[PDB]
Structure formats: C-alpha cells, structure tokens
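Only one structure is covered here, and it is reproduced in the block below.
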Amino acid sequence: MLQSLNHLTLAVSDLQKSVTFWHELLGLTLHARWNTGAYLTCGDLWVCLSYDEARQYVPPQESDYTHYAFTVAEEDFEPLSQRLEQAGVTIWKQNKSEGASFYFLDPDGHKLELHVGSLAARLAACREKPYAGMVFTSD
Amino acid sequence: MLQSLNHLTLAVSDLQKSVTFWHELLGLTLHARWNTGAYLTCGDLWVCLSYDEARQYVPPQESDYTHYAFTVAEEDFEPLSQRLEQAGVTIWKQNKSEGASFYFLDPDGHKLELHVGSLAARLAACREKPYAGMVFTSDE
C-alpha cells in the first residue's frame, strides 16, 4: 500500500524568498539547501522547495481549489493568523467550514491553509450536519 | 509553529473516476464521500478529493514540478510500479537518480510519486554525492 506521504514538493521561482517564507515566517525547520532547492520539515513531513524555471506567481483566481493545510494548536491559531496578516500575506478564502481555518498564499501563490482539527473532528461535524449526499464508509 | 501537514486537498473534475483511482488502484482508505468530495487517508495523511468546476486534465508538460510523493516499502516498489503501468497510468518523468522513484499522474494530472527512502536517506546520499551549492544545516 501507499504507507504515507513521503514528501511534498513545491515549485518555486525565487528560492531565497521561498526559504525565508517557509523557514522564518512559517517556522519550518531547514535541513539542507542547494542552488536549486531546499529540504525542510514540518513535524514528520519532508517538504522540498524546488526551483522551477517555469514557475511564475499564480494568482488565486487562476489556480483551482488544490491546497495544503497545516496543523496549528488551538491557542496558536489566532497569534499565527495575526503574524501572517501583519506580514501582508494574501488571503484567498474567508473561513466558513469546520474548525478554525485561515487561507493564505505562499510567495508563488501556492494555496496554503492553517487548520485546527483532525479528520476525526471533521467527520464528527459531518455526522451532525452532513454535506449533500454524504455517505460514511463505516457502514 | 505549524505542527504537521493537516490535509492535502486535490481539485478533481470527475469525483467517481478520482475515488476509483485513489481508493481502488492506489488503495487509500475511504472514510466519507458526498456529492462534491471525498475524504481518504494514506497512513496518518488526510487526503481530500474536492470537485472543482474549474479543474480540467492538466498535461504534465503544462504544469510545473509541484508533486506529491508517497512512501512505499522497498519490496512493494517494483510490483506496485508494474501494477500502476498495467493500469495505464501516465508516467511524467524518468527517474534519473540512484534511489527508487516512480513518477505518475492521477486522472486529472496531479503529479504523484512512489518513493522509497526517508529525508535522512536523501541527505546521507547527498553527503556522498552533493548537489551544486549544497549546504547541510548540521554545521552550527
């Protein structure tokens, strides 16, 4: 089977700007860096920033709903939202779904999200107000 | 402090096709499904397939290097590769490294990867044969 996510690779246009953002702003730990990439960790997750000649800034109106969500502790959600806003981050969605969620772009427009709450919590919420046609696989 | 990846959401064009691919072919466990999405897991990873009116198939040469790598056991790599090849999966890249990596597309073109090996293993391989400009953070 697929055991887990091995690593997330994001195409970037300016490695220096991207490392600053992911390592200093978002606080990921930096393990290695070379001319055209960087390896970082977020918890267990291996995140690779990869220089790609073809990458440009992609505004949120062009890119679709594909996005990457990172877990924050409940008491950390507010101060981290605040830190991101003050850094002038672009908000791509207002929150309306289950749990504190905060939606912001990376320096190349990768759609990011801060989120408090597991899948278990989302499933719990969906048991009470199901989405249209919802079917839970545990039958 | 972001604590971990919370979930990966992929925009899809055809939820039925995508669920079949992710759940049946790739074998992720399905937890829930509704009219415009599904929730699956891959180990500790929450994966959400989300129907998006704006999503079409994106040819691998039209999208950049952004990709999602998934861990497989070493004994699982070859047989999983061939099972994917036999299913008519598209290969978007030749593995030119010395590690085990298989590059393939989901039904909408999301770039995925089977990979054997940890960050620690890549690093150790990089110490032996470093990339240009390589800096290793272990050096205070």
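Determined by X-ray crystallography, 2.5 Å, according to the entry header.
Cβ from N, Cα, C; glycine included.
The domain 'VOC' annotation in Swiss-Prot covers A:4-117.
Counted within 10 Å of its Cβ, the other Cβ atoms near A:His7 (mutagenesis position) come to 22, all protein chains included. In Swiss-Prot, the entry for mutagenesis A:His7 to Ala states: Strong decrease in fosfomycin resistance. The structure shown retains the original residue.
Swiss-Prot lists A:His7 to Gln among its mutagenesis entries, and the accompanying note reads: Decrease in fosfomycin resistance.
Residues or ranges marked as Mn(2+) binding site in Swiss-Prot: A:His7, A:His67, A:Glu113. Within the same chain, residues at least 6 positions away in sequence whose Cβ sits under 8 Å from that of A:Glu113 (mutagenesis position) are A:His67, A:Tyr68, A:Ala69, A:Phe70, A:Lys93, A:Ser101, A:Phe102, A:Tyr103, A:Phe104. According to DSSP, A:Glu113 (mutagenesis position) is assigned to a strand segment.
For the published mutagenesis A:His67 to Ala, Swiss-Prot gives the following note: Loss of fosfomycin resistance. According to its DSSP assignment, A:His67 (mutagenesis position) is in a strand.
Under its mutagenesis entries, Swiss-Prot includes A:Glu113 to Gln with the note: Decrease in fosfomycin resistance.
Look at A:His7 (mutagenesis position): DSSP puts it in a strand.
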